[PDB]
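Everything below concerns the one structure shown next.
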Amino acid sequence: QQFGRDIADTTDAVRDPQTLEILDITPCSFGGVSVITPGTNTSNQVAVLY
Amino acid sequence: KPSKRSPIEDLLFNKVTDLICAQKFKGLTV
Ligand SMILES: *[C@@H]1O[C@H](CO)[C@@H](O[C@@H]2O[C@H](CO)[C@@H](O)[C@H](O)[C@H]2NC(C)=O)[C@H](O)[C@H]1NC(C)=O
């Protein structure tokens, strides 16, 4: 066998066809961004939540 | 106990119970 899969049936691991090494693949960082603000009638400063 | 729970609350919390990461990688978060 060459490559693996997870429960969600997506590529999880691969095999390098030059050194017979198995490499785990993980997606690089991502997420949601929310903005915490008071009213614009009060201030213009904000905070950010990742 | 470090949770400050009662002898029955602990039993209830014990009696109720990679998939999370796999679903997160599809865009579904909790
Ligand atoms: C593809 O060819 C390269 C170059 O010959 C191979 O790399 C070397 O393979 C030998 C196999 O005994 C290792 O001892 C060496 O250490 C490898 N080179 C390096 C720099 O590590 C490679 O193995 C070949 N891949 C195959 C045949 O699948």
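Chain A is numbered as in Swiss-Prot; shown residues: 563-612, in order.
Cβ atoms here come from the backbone N, Cα and C positions, even for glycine.
What Swiss-Prot says about the natural variant A:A570 to D is this: In strain: Alpha/B.1.1.7. For A:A570 (variant position), the count of additional Cβ atoms within 10 Å of its Cβ stands at 15 [all protein chains shown].
Secondary structure at A:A570 (variant position), as computed by DSSP, is coil.
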